[PDB]
Amino acid sequence: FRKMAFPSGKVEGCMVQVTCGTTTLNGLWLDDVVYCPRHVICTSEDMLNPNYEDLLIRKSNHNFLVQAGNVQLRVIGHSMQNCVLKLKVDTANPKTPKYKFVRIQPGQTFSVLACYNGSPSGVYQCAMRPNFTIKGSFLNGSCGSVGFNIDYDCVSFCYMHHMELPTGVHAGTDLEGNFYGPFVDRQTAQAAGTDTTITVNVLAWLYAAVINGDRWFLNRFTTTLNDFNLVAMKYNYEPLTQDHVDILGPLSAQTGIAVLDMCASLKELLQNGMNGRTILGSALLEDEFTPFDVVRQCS
Amino acid sequence: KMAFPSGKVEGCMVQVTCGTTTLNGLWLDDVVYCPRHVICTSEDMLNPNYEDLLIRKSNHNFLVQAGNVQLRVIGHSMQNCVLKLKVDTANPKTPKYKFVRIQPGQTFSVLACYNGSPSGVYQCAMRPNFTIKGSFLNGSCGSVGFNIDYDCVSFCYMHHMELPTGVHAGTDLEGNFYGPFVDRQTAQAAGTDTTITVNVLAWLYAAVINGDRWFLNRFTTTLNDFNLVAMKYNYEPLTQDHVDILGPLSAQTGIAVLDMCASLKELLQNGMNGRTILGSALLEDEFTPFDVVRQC
Ligand SMILES: *[C@@H](O)[C@H](C[C@@H]1CCNC1=O)NC(=O)[C@H](CC(C)C)NC(=O)OC[C@H]1C[C@H]2C=C[C@@H]1C2
Ligand SMILES: *[C@@H](O)[C@H](C[C@@H]1CCNC1=O)NC(=O)[C@H](CC(C)C)NC(=O)OC[C@H]1C[C@H]2C=C[C@@H]1C2
């Protein structure tokens, strides 16, 4: 199994750069609106603790330089929605895909198109950790890079990048400007909750192992969801939600292994360890492949 | 693990059908490139005589679809294991491009496609035994691998087959296989694979830059003494050019190349002792020094 990103072209066609003064970051051009992190209006010294409302009152449309490549896009209106700036422009992006804005749950994966100066650099697959950080590759200038999934022809934008935490992990918002997790866009020391293992994805990985004929860990037992959740927390695993049980439906149907039976198998692995064995050629249980990701790759 | 943005290549993918065989093609200017085994039936694939099969085909036996639009084939030729279909329409999305043949150990991005439609993108290395550890399913043939420098796409790989071990094999865009493989439906084994040493070192430097350095030691080693141990463990030899290529990473961390070689030697001989490096229980060898530097 590989970490596999979505093809990035539909998103590449929407990336622009947004500059205020000497502060440049990336923005997302869809129809006649450009979306970007609001801290573009900050001087490096204002980031220490900004008054975003006051900073924005001092700004007019003519203070924003929006460029697709080196071609300027005229700004004709501006507003702030939570931690994102919305810049109305006078041209509708002809490369606008079908799209929607979605807010993802921890454990879900998405592709990130890492951009600098409005130019795409690379694409890679990320998982939202239970503590609402992602383990990305972001350098200075990457803010406004977005995360997305593609279904049929429709791009679901789920993440916009805003900051790095002292531990090296990354934090950001949805495209309505609401942060994932307890973070704020200020240049202050912030810490994430202790992280935990994404149980639903581990289960997905065990199903993937079964599909490929690696099934020594299946046992004759089952468990209740509540008993499993209480044990899992003792091992720093996330509890399962009803939605987790449901998104494992397809893999459970494909293998004929009930979700709660697989939970009983995982519980035994947690309590007894691997006893020197491997699963899918690995002594470690993988937690960054979702049930959808497994299905994508097995077919 | 980071792939190049795939948009410039997505604009070139089309579907190619002959008989009941469908796969992907690469549409550049007015030529579509695709694996020649699209002309085969099931019976043909066992032991195909491609020159003989091809002479019995006419332009009109090839159906090329760019989305909903059929392109008319007005000519066809075969270059090694690649078929070239001339069409009456030029692709306006053709990027600036080159065809290159990559060396083992080098990396590239793969745009996996099915029925002419892009499905996913990921980074691959050309293995020393000239296989690639890909993610390719039925219908993925004609998917391509590439690198992007400035605005120029360098195509280096077209996908043709899977081996019994689950790894993959294919050609450059001149239709010559990487490795001792043939485009026939028969079980083929690869030579013994080895680990790409210069890439393991680059990845160890990456682990340090990101604050992970439990595996370091104060020891050192000569280049030849390291290479003796490397070969024993089926690692590729490290050349002086490899050492030179690692310089920037050495300077950046202040760890001399041969000091990192001494760390790797200790890892090969003692294992990781249950510990991990950048999250992995195994030494990763599909990041080049360039891949690591760019991303830092
Ligand atoms: C995008 O503008 C940038 C992205 C950062 C740069 C390094 N890697 C990233 O992910 N964000 C940025 O500089 C933000 C800006 C504020 C207004 C939110 N601040 C930031 O990333 O601060 C990083 C922290 C972590 C410790 C080191 C520096 C400070 C403290
Ligand atoms: C593309 O047409 C297809 C891609 C394969 C299909 C499964 N995964 C892949 O990478 N190639 C293909 O079917 C070739 C065709 C011949 C003429 C080269 N054959 C092939 O890949 O054989 C299937 C594998 C699976 C095991 C049985 C036969 C070999 C090993």
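We're sticking with Swiss-Prot numbering for chain A, so the shown stretch reads 3266-3564, in order.
Quick check of the header: X-ray crystallography, 1.6 Å.
Cβ atoms here come from the backbone N, Cα and C positions, even for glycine.
Record features, source Swiss-Prot:
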type: ACT_SITE; residues: A:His3304; note: active site, for 3CL-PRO activity
type: ACT_SITE; residues: A:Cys3408; note: active site, nucleophile
type: VARIANT; residues: A:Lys3353 to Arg; note: In strain: Beta/B.1.351
type: VARIANT; residues: A:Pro3395 to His; note: In strain: Omicron/BA.1, Omicron/BA.2, Omicron/BA.2.12.1, Omicron/BA.2.75, Omicron/BA.4, Omicron/BA.5, Omicron/BQ.1.1, Omicron/XBB.1.5, Omicron/EG.5.1
type: VARIANT; residues: A:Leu3468 to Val; note: In strain: Zeta/P.2
Inter-residue C-alpha distance, A:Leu3468 (variant position) and A:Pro3395 (variant position) (nearest angstrom): 16
Going by Cα-Cα distance, which of the recorded positions (A:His3304, A:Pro3395, A:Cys3408) sits nearest to A:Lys3353 (variant position)? A:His3304
Just going by other Cβ atoms within 10 Å, which of the recorded positions A:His3304, A:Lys3353 has the emptiest spot? A:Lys3353
Measuring Cα to Cα, tell me the gap between A:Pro3395 (variant position) and A:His3304 (active site, for 3CL-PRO activity) in whole angstrom. 26
Three-state secondary structure, the residue listed as 'active site, for 3CL-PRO activity' (per DSSP): helix
So which of A:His3304, A:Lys3353, A:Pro3395, A:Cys3408, A:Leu3468, listed as recorded positions, have a Cβ under 6 Å from an atom of ligand 1? A:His3304, A:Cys3408
Three-state secondary structure, A:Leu3468 (variant position) (per DSSP): helix
Translate the DSSP assignment of A:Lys3353 (variant position) into the three-state scheme. strand
Between the C-alpha atoms of the residue listed as 'active site, nucleophile' and A:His3304 (active site, for 3CL-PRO activity), the distance in angstrom, to the nearest integer, is 9
Tell me, how many other CB atoms lie within 10 A of the CB of A:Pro3395 (variant position), whichever protein chain they belong to? 23
Assigned element (helix, strand, coil) containing A:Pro3395 (variant position), judged by DSSP: coil
